[PDB]
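Structure, as structure tokens:
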Amino acid sequence: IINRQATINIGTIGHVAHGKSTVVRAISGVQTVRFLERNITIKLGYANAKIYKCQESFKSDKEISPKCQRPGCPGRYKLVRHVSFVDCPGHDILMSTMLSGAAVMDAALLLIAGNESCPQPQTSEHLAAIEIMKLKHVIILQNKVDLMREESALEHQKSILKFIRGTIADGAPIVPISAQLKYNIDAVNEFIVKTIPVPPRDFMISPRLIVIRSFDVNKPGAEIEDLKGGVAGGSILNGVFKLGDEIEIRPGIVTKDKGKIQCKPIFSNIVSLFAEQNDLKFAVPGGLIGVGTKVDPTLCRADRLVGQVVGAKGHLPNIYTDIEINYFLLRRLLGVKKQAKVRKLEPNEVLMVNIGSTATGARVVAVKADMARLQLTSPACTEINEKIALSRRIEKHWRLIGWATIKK
Amino acid sequence: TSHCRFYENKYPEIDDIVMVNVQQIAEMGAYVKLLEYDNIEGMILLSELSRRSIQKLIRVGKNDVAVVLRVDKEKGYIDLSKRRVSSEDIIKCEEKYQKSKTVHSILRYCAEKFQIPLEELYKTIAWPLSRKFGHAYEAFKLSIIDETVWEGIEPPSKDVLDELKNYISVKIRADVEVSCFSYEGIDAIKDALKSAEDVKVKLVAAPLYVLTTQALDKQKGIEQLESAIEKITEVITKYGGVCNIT
């Protein structure tokens, strides 16, 4: 069996205490990163699934084990795909991480529990976000079905169907699956192969990398004369990387505190790539890879590198402090428990603008009709156009309003 | 079991000094156990004990310095006197007693370890140490400084001797904070370590480094730590990073 890395990024959405990590575990096997130094940087974890098919019935086709002994046929499984999971939490406080996750995602999985209430605002918000950030491949999954009645589940399904009609997602498949009992995952696997294809990707496009997580490889007990370099957990959308290249983290860093800053973006040479489980020479875009570079282990510790752009040497992108946005607003607010009408944008107000993966606070200067000018406090970079989600404050915490695009 | 003589012989001589620990009083005087010559009882009558509150001063537990007058070398009969002892030599006597005590302490570990009689051990020790040199404590001290007295007698147990030596025979904590933002940092850290370690330096997490510096005469630990700090400061300024010292 060949040790091929991740091909396409699949993300999972839900709610707090509903069950997402458990679902992930059921799907794959290797436990999630979340659940001080290691793993702790963002809200998303790190998981990997296997797609191997046995074609020699009905729904049972794909399996989780490398060896086929369970259904009947003793023949070895055929290699189809290998996928990486991006598990994003569905909490009312933390959403920036989710947004960041969304930017890299190509496939989405919705989770709704049976026993709880049918209309949930957070889930709706998530769906809206998915719709916004160039995602159409959505599979609806029912979580807690075993604690539900014979007709109640059907009713719930009907309600769901009624709800999802006016949205961009038209032909979304619905699957009921148990997380604690471990059943009906084969159907899900089959669907993964059926409904979702891999988009065309080539070597010709300039390299662009997005770092979500940060890792330091340090072990207690062992002497200091045996050290390992700083690892940046970064996912790639476009551009193939190989071992032996110069990488730079774009936005900038503060090294001296009197004296104006002039220091260039953080340069680092690649030491080792951590994909799936074992080290590989080539990096196929469409997966999260722990890129171990010559960067400090102290820098890759905690909340320092959350959603930052990474480029290869011989390419020049632009850094902006003032940004030109073309926005579109929604009718009523999504996320609030009760629904409130969206007000027109007022000059000089602190609003959270999420350009791809960056979590930045911006203030509005001029409003016309569709074009808006924003002043940023923390530095941000622009490459092409980018997919932007806008968030405002009305009551206590952040609420989503609509979508935006950079006009440059 | 604790027994055997302290100096050379079981029975004391004439004019020599002995220390006594009193258990019970008021019958004849004090017929109590000795600490300078064996554990055989020595007696004072109610006249030689007083020099100048007569019942209160001694009673139970307290130590007394007394000179030997009458000796009966047959089975164990010693006579003591307190009045004759002069104030000038009392300090000397005390010192001697202390030395004896130390010697006794030294000959206990052996008894404990190899489960063999203490008296035999004492006999084996006293021949080259307590006879040829003078007193035993000084000989022991000499040996510890430069080994010359242990050479005289062959050791039946070297392990015991080693243990004794061990018995006869300062870490200062420091914290250095690392928070670099430069291009290369690991190498710098390694370099720093190569100048700070050579005593014991350990890694805990990522921004904190814990080091324990050993001092010979307690005050010496300040001179090295400061130097190390200076070296660390020198290290990170050139590349373009920062390291802080609390």
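Sequence positions for chain B are given in Swiss-Prot numbering; the residues included correspond to 3-54, 58-174, 182-210, 218-265, in order.
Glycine is treated like the rest: Cβ placed from N, Cα and C.
The secondary structure of B:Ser52 (mutagenesis position), as reduced to three states from DSSP, is coil rather than helix or strand. Here Swiss-Prot describes B:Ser52 to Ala as a published mutagenesis experiment; the accompanying note says: Inhibits derepression of GCN4 expression in amino acid, purine, and glucose-starved cells.
Among the mutagenesis entries in Swiss-Prot is B:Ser52 to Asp, noted as: Weakly impairs derepression of GCN4 expression in amino acid-starved cells.
For B:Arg64 (mutagenesis position), applying a Cβ distance below 8 Å and a minimum sequence separation of six or more within one chain yields B:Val24, B:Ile27. Experimental mutagenesis at this site is recorded by Swiss-Prot as B:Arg64 to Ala, annotated: Alters the binding mode to the eIF2B complex; when associated with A-87.
Here the residue is the original one, while Swiss-Prot reports the published mutagenesis B:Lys87 to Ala with the comment Alters the binding mode to the eIF2B complex; when associated with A-64. B:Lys87 (mutagenesis position) carries neither a helix nor a strand DSSP state and counts as coil.
Annotation note: B:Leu205 (mutagenesis position) sits in a helical segment as assigned by DSSP. Looking at Swiss-Prot, you'll find the mutagenesis B:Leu205 to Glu noted as follows: Abolishes binding to the eIF2 complex alpha subunit GCD11.
Here Swiss-Prot describes B:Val220 to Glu as a published mutagenesis experiment; the accompanying note says: Abolishes binding to the eIF2 complex alpha subunit GCD11. Does not affect its interaction with CDC123. Counting only same-chain residues six or more apart in sequence, the Cβ atoms lying under 8 angstroms from the Cβ of B:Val220 (mutagenesis position) belong to B:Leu205, B:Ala208, B:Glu209, B:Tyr228, B:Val229, B:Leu230, B:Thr231. According to its DSSP assignment, B:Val220 (mutagenesis position) is in a strand.
Of all Cβ atoms in the shown protein chains, 18 besides its own fall within 10 Å of the Cβ of B:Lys87 (mutagenesis position). Counting in whole angstrom, B:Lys87 (mutagenesis position) lies 7 from B:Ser52 (mutagenesis position) by their C-alpha atoms. Between the mutagenesis positions B:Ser52, B:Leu205, the minimum number of other C-beta atoms within 10 Å of a residue's C-beta occurs at B:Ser52. Proximity to chain A (CB-CB distance below 8 Å) holds for B:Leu205, B:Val220 among the mutagenesis positions B:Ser52, B:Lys87, B:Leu205, B:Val220.
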